[PDB]
Amino acid sequence: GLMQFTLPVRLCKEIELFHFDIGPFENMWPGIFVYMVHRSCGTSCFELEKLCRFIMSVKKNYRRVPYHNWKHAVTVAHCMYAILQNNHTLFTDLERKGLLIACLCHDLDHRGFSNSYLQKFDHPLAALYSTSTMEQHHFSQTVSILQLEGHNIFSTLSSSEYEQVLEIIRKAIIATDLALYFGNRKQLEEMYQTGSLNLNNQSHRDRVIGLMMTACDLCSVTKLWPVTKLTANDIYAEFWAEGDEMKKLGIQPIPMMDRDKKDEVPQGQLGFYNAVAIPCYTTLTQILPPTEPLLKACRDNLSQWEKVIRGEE
Ligand SMILES: Cc1ncc(C)n2nc(CCc3nc(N4CCCC4)nn3C)nc12
Ligand SMILES: [Mg+2]
Ligand SMILES: [Zn+2]
């Protein structure tokens, strides 16, 4: 109970910043997550023994894929931590509890393949979940792990608080389906510009948490350039293997997943920053001004991709 987690000085200071990289030491990532819960939520939020057992079962249910792996989970949780710590008073006790968990769990048992590839392969998950296929699976894996003996980190919540937190987690995880992001951000933009945006309205909160989830999920584009660039290699390592698997089914993949179009990666990154990332962080900064460092870093990384195209690197 009197047992804080503490980090070395460099990590203790830099973990507070949006651009923090959790580092290559896999065995330090659980401590980093517990540290973040203890500070964003409190030392009393979860029973340490149950939290530790839950974190280790979540880790075991991420696969050894290039991008959608345990490092991505903890990375997306850290970005959410930074958002929560810069907007202290905007969020409920249950939201602080649920959102770090949602982030850690949001790609549970990812196989390295898009919802599109499961549907073309006719994977059993695509018959059980016709839209947001992997994201319904990730939420289902989360509930499974919460129900293992000694793993119910929410056991001290009332039955109605328990239903509320699992509903915050379900919506947060579904919102990481990027097909849902475009319309979500469009509605949030209209609501903020016409001044109808209202954070006492639950359906509006749900949208704002949805956007926070997209922002955390995309946060490789907000890191120092060497982090951004090397993460991009992992993203394509997945996409190109899926492209290979599309060609095995007799289907030309989209350019994004075709390794024959390696040479076009810099231009593909531009499209992605202009169509997805910059608009995401723009709308987020309008709604939650202290998240502006995410927009600023994204714009710096867009400018680095522009430099690659100009042969200046
Ligand atoms: C950084 C990042 N974070 C998250 C996600 C989901 N993504 N997805 C991307 C891929 C962007 C992209 N690349 C291409 N190509 C066309 C031919 C060459 C490459 N098209 N597009 C849209 N980057 C990311
Ligand atoms: Mg996902
Ligand atoms: Zn993700």
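Going by Swiss-Prot, the residues shown for chain A are 724-1036, listed in order.
Cβ from N, Cα, C; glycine included.
Sequence annotations record features per position, and here Swiss-Prot assigns 3',5'-cyclic GMP binding site to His791, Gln992 based on experimental evidence. Its Cβ taken as reference, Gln992 (3',5'-cyclic GMP binding site) is surrounded by 24 other Cβ atoms within 10 Å in the chains shown.
If you look up Swiss-Prot, you'll see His791 marked as active site, proton donor. Look at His791 (3',5'-cyclic GMP binding site): DSSP puts it in coil.
The annotation divalent metal cation 1 binding site is assigned in Swiss-Prot to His795, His829, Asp830, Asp940. Using a 10 Å radius centred on the Cβ of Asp830 (mutagenesis position) and all shown protein chains, the other Cβ atoms total 25.
While the structure shown retains the original residue, Swiss-Prot records the mutagenesis experiment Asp830 to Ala with this note: Loss of activity and of zinc binding.
Quoted from Swiss-Prot, the note on mutagenesis experiment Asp830 to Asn is: Reduces activity 1000-fold.
Annotated divalent metal cation 2 binding site per Swiss-Prot: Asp830, in sequence order, evidence recorded as experimental evidence. In three-state terms derived from DSSP, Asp830 (mutagenesis position) belongs to neither a helical nor a strand segment and is classed as coil.
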Top Cα neighbour of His791 (3',5'-cyclic GMP binding site) in the set of recorded positions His829, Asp830, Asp940: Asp830
Those residues of the chain, 6+ apart, with a Cβ under 8 Å from that of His795 (divalent metal cation 1 binding site): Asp830
Rounded inter-Cα distance in Å - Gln992 (3',5'-cyclic GMP binding site), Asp940 (divalent metal cation 1 binding site): 16
Sequence-distant neighbours of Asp940 (divalent metal cation 1 binding site) in its chain (C-beta under 8 A, six or more apart): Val799, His829, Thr899, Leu901
Residue among the binding-site residues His791, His829 whose Cβ has the most other Cβ atoms within 10 Å: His829
Recorded positions whose CB lies under 6 angstroms from ligand 3, from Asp830, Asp940, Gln992: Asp830, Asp940
In sequence order, those recorded positions of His795, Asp830, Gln992 whose CB lies under 6 Å from ligand 2: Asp830
